Amino acid sequence: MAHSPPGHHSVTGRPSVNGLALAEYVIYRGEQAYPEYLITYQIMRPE
Amino acid sequence: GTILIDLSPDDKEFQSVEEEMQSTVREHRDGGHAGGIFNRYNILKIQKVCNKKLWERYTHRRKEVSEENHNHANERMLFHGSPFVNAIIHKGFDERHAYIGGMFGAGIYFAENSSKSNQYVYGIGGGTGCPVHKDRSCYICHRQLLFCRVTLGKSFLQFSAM
Ligand SMILES: O=c1[nH]c(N2CCC3(CC2)CNc2cccc(Cl)c23)nc2c1CCCC2
Ligand SMILES: [Zn+2]
């Protein structure tokens, strides 16, 4: 893995062109996330 | 050491998590190529992942980060889609779950949009789709996402053209 920028713990990727796109986030240590919920699902064909 | 606890759809915690899935669907600029064409999900099951070792490993790092960021862990709940979900819930996140070619370097990536994470359940860019039908827009096969607790601490703000 790579490192976060000096003095930081993560990166926020904030989309600047699509106004409806929400943020994406990057961490560089596995210990900084816990997989709390496991969700089983299907996508639905639009009506 | 991992236990999975089914939540009942009558439980407020199930409905809360379902609503987080459903409300953060968006359209994607690939027209559905990677993750398929949909506006909503059929939620089939929601399980709490319980692992004492992994949780204490997480909260130990959370406290370190908090103390380096004016007592603010900056903890979020974010989605993660991966072919390696079964390894992640038993062993935790590690470098083998990192996006080597990700836009912000080799790290572990999370999304506020559930539908963004849905693009990676079957592989990078959706891979070849579901294993049974080779269909990135399969409406039949069951998919799995993770809804994760994530410590951001002091987050470097990167304005990407996405
Ligand atoms: O939920 C997300 N998962 C990812 N992954 C990156 C790719 C990764 C699975 C997980 C990692 N290594 C690997 C090897 C082989 C296949 C695959 Cl698919 C993967 N990337 C993102 C988001 C949401 C925000 C946008 C980026
Ligand atoms: Zn299928």
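Chain B residue numbers are taken from Swiss-Prot; in order, the displayed residues are 952-1113.
The way this entry was determined, per its header, is X-ray crystallography, 2.0 Å.
Including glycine, each Cβ sits where the backbone N, Cα and C put it.
Record features (Swiss-Prot):
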- B:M1054 to V: Loss of activity (MUTAGEN)
- B:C1081, B:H1084, B:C1089, B:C1092: Zn(2+) binding site (BINDING)
- Interface-adjacent recorded positions, chosen from B:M1054, B:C1081, B:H1084 when a CB lies under 8 A of chain A: B:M1054
- Spatial separation of B:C1092 (Zn(2+) binding site) from B:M1054 (mutagenesis position) - C-alpha basis, Å: 29
- Note on the structure: Most Cβ neighbours within 10 Å, among the binding-site residues B:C1089, B:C1092, goes to B:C1089
- Can you tell which of the recorded positions (B:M1054, B:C1081) has the fewest other C-beta atoms within 10 angstroms of its C-beta? B:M1054
- Note on the structure: Expected list for ligand 2 (Cβ under 6 angstroms, recorded positions B:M1054, B:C1081, B:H1084) reads B:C1081, B:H1084
- Query: Other than B:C1081, B:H1084, B:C1089, B:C1092, which residues of the chain come within 8 Å of the Zn(2+) site, judged by Cβ distance to the Cβ centroid of those residues?
  - Reply: B:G1080, B:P1082, B:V1083, B:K1085, B:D1086, B:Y1090, B:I1091
- Are there residues of the same chain, six or more positions away from B:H1084 (Zn(2+) binding site), whose CB falls under 8 angstroms from its CB, and which are they? B:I1091, B:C1092
